[PDB]
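Trainee: So that we are looking at the same thing, I have put the structure below in structure tokens.
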Amino acid sequence: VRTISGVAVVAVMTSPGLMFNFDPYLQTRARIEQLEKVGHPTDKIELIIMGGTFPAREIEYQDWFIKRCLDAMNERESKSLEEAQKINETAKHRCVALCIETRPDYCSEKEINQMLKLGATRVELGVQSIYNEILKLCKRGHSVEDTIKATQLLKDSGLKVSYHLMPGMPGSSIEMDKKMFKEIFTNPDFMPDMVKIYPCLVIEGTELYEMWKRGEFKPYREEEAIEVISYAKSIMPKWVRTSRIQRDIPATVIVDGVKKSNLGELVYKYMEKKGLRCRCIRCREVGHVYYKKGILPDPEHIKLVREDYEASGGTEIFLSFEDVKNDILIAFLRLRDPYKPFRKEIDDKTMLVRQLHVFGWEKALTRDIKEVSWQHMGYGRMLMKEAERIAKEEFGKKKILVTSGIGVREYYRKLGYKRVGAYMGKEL
């Protein structure tokens, strides 16, 4: 069987899910209830806004949609978005993360301002491909230049950046896809924090369906998808987090393409056969290593580790606590020296804490030591202390701004941070 995490994922659908006529409150509440039915904790919630067009909707609609999702978490009505957010800072169901999915050409400064106002902590760009040939071929409404610019504006606003990517699009190839993944992790224009990967599928009613019928598009089968994703994972940097390889599309709607439901497991077994190692965040995090391999961090070998890389014109500092003998990731912090910020509260003497993650409670149903956690052991506070030290003593910055989930602001207050516009900030 699978694993129970301490963070509840609540994914909701915006208007043009079907059962609740896209009501934000009913979707959020129904998902929480459903999770409580099966004994999954719901005190910490990652809210995911699905649709990819949300940032293009009227602001009135966005504010209301997020307000009502928070109302369902707060279990009470609110007069406005801002009040629902204030209430949620101390509610029983805290919004610790808010991910908004969007097309890369709907990611202007104005839209980023609005997303920060909503409390967003992560933005998933519908990149699909980094090659303009492929994008025009499939009549996508964005360029690779859109993706690059959006990525930079997001990073320099302190937000986590996720790329949705599709191997096997029309016009592509196995080698071309492999090159795309190498470029995404070694070209500073890209360097995303997360990637969501799934091979391109043929679903009736899409342009891809039209191309497929014309004989223009033969989608990847399992073998091809496995080869590309296995390569991608073998080269993923330690600072990249991947999504569980899966899809919420039932096999009876897939005209052509990968139908089987265990693509992630197939990739894993292929990587074993070929001796391909995976060092990315999902592969090494405590809960996954315990579920997969039955072992726990060896405290004699837990160290603070640091890895730097150039991204979108600036410097990313990836700090982690890690069992370096067994290569197990316990916690990490993303610190950025920004490049060309535009937000009012970001100086040229400002460092950005874009993310702090301590892997916490986790009920591994398939192991005999069931519950395991690593919060309240000091790793988060030690990562923050190191981040402040690096910011002040190495980069000569004078203030540090934290991108904080609504429901996480209380944590940063305990560490001396105060609200600074959309962020939690501290003078160094």
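Chain A residue numbers are taken from Swiss-Prot; in order, the displayed residues are 72-87, 123-534.
Cβ atoms here come from the backbone N, Cα and C positions, even for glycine.
The acetyl-CoA binding site annotation in Swiss-Prot covers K150, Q461, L462, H463, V464, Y485, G486, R487, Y518 and rests on similarity to another entry. Among the features that Swiss-Prot reports, domain 'N-acetyltransferase' is placed at 387-534, with the record citing sequence analysis. While the structure shown retains the original residue, Swiss-Prot records the mutagenesis experiment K150 to A with this note: Strongly reduced tRNA acetyl-coA hydrolase activity. Experimental mutagenesis at this site is recorded by Swiss-Prot as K266 to A, annotated: Strongly reduced tRNA acetyl-coA hydrolase activity. According to Swiss-Prot, the experimentally introduced change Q461 to A is described as follows: Strongly reduced tRNA acetyl-coA hydrolase activity. In Swiss-Prot, a mutagenesis experiment is listed as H463 to A, annotated with the note Does not affect tRNA acetyl-coA hydrolase activity. What Swiss-Prot says about the mutagenesis result for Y517 to A is this: Abolished tRNA uridine(34) acetyltransferase activity.
What does the local environment look like for each feature on the list?
Mentor: In the three-state DSSP classification, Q461 (mutagenesis position) falls within a strand. Long-range Cβ neighbours of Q461 (mutagenesis position) (same chain, at least 6 residues apart, Cβ-Cβ under 8 Å): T227, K266, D299, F438, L439, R440, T509.
Within 10 Å of the C-beta atom of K150 (mutagenesis position) sit 19 other C-beta atoms, taking all shown protein chains into account.
Within 10 Å of the C-beta atom of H463 (mutagenesis position) sit 21 other C-beta atoms, taking all shown protein chains into account.
Proximity of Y517 (mutagenesis position) to non-local residues of its own chain (separation of 6 or more, Cβ distance below 8 Å) is seen for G486, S510, given in sequence order. In the three-state DSSP reading, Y517 (mutagenesis position) counts as helix.
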Trainee: Can you give me the same-chain residues 6 or more apart in sequence from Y518 (acetyl-CoA binding site) with a CB-CB distance under 8 Å?
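Mentor: Within the chain, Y518 (acetyl-CoA binding site) has Cβ neighbours under 8 Å at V508, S510, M530.
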Trainee: The record names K150, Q461, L462, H463, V464, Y485, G486, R487, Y518 as the residues that bind acetyl-CoA; what is their largest Cα to Cα distance in Å?
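Mentor: Roughly 19 Å, rounded to the nearest whole number.
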Trainee: Give the distance between the Cα atoms of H463 (mutagenesis position) and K150 (mutagenesis position), rounded to the nearest whole Å.
Mentor: 13
Trainee: Which of the three DSSP states, helix, strand or coil, fits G486 (acetyl-CoA binding site)?
Mentor: helix
